[PDB]
Amino acid sequence: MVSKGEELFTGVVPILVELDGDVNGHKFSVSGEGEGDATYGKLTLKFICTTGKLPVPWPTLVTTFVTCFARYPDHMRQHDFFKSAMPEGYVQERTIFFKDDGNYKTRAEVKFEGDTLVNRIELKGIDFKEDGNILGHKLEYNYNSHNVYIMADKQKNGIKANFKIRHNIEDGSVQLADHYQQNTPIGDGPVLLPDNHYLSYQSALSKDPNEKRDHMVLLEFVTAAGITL
Ligand SMILES: [Br-]
Ligand SMILES: [Br-]
Ligand SMILES: [Br-]
Ligand SMILES: [Br-]
Ligand SMILES: [Br-]
């Protein structure tokens, strides 16, 4: 049978993203809009910095900007915590430690408002070097594929993950962003607590040639894979 959560994602779902950020005291906001198609694990989103110039590089916000759109293969459906929490939704929290630089702390609520899947985020960044790779805008505008190991967090009735993102720099090195993540449901309803599994990501960043505002276009695919060999 198709679960309550699963049925909310059988077609194309509009997405709205709102972020309020503050990094080393530099305040900024970003809105995003687009669509998710969970059947294909597909996200298409365009983000606009509504406060002027984004004071951090767009790539550093990609992981922050809706894992309910992941494609879970049929044999993996029991492990999809993210859809099981809908429509009431879940809180996603991270600390992202940039190696040799500062860290982001994020809190996002992901939930439906009517037919729209909303990702509402607050982000606070501290201890950044004003001329480091982040505040100095030294990251290439691109993105690597990454696998994320999702684990159940029984104590907290949700999931957790930690993974390292590599942001390429043009001198051939990378800026590491070490993610520690915890998701917990917003409703008191039943959720799926998964066995350990992976989510495989690819992300492509681009620009709208007709857009004068500071912005990012993101195309991202997420697919789950199991550990039964
Ligand atoms: Br600060
Ligand atoms: Br605007
Ligand atoms: Br950028
Ligand atoms: Br995602
Ligand atoms: Br988050």
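Each residue's number is its place along the chain shown, starting with 1.
Per deposition record, X-ray crystallography, 1.8 Å.
Cβ coordinates are placed from backbone N, Cα and C, and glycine is handled just like the others.
Record note (Swiss-Prot) on the mutagenesis of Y143 to C (Swiss-Prot position 145): In mut1.9; shifts fluorescence lifetime from 3.03 to 2.74 ns. The number of other Cβ atoms within 10 Å of the Cβ belonging to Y143 (mutagenesis position), over all protein chains shown, comes to 23. For the recorded site, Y143 (mutagenesis position), the DSSP three-state label reads coil.
The mutagenesis experiment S145 to P (Swiss-Prot position 147) is recorded by Swiss-Prot, whose note states: Increases fluorescence at warmer temperatures such as 37 degrees Celsius.
DSSP assigns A204 (mutagenesis position) to a strand in the three-state reduction. On its own chain, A204 (mutagenesis position) has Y143, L218, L219, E220 as residues at least 6 apart in sequence with a Cβ closer than 8 Å to its own Cβ. One mutagenesis experiment named in Swiss-Prot is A204 to K (Swiss-Prot position 206), and its note says Abolishes the tendency to dimerize and leads to monomeric fluorescent proteins.
What Swiss-Prot says about the mutagenesis result for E220 to G (Swiss-Prot position 222) is this: Suppresses the 399 nm excitation peak, leaving only the longer wavelength peak at 475 nm. Cβ contacts within 10 Å of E220 (mutagenesis position), excluding its own Cβ and spanning all protein chains shown: 22.
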Quiz item: If you skip the near sequence neighbours and keep only those at least six away, which residues in the chain come within under 8 angstroms of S145 (mutagenesis position), Cβ to Cβ?
Solution: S200, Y201, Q202, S203
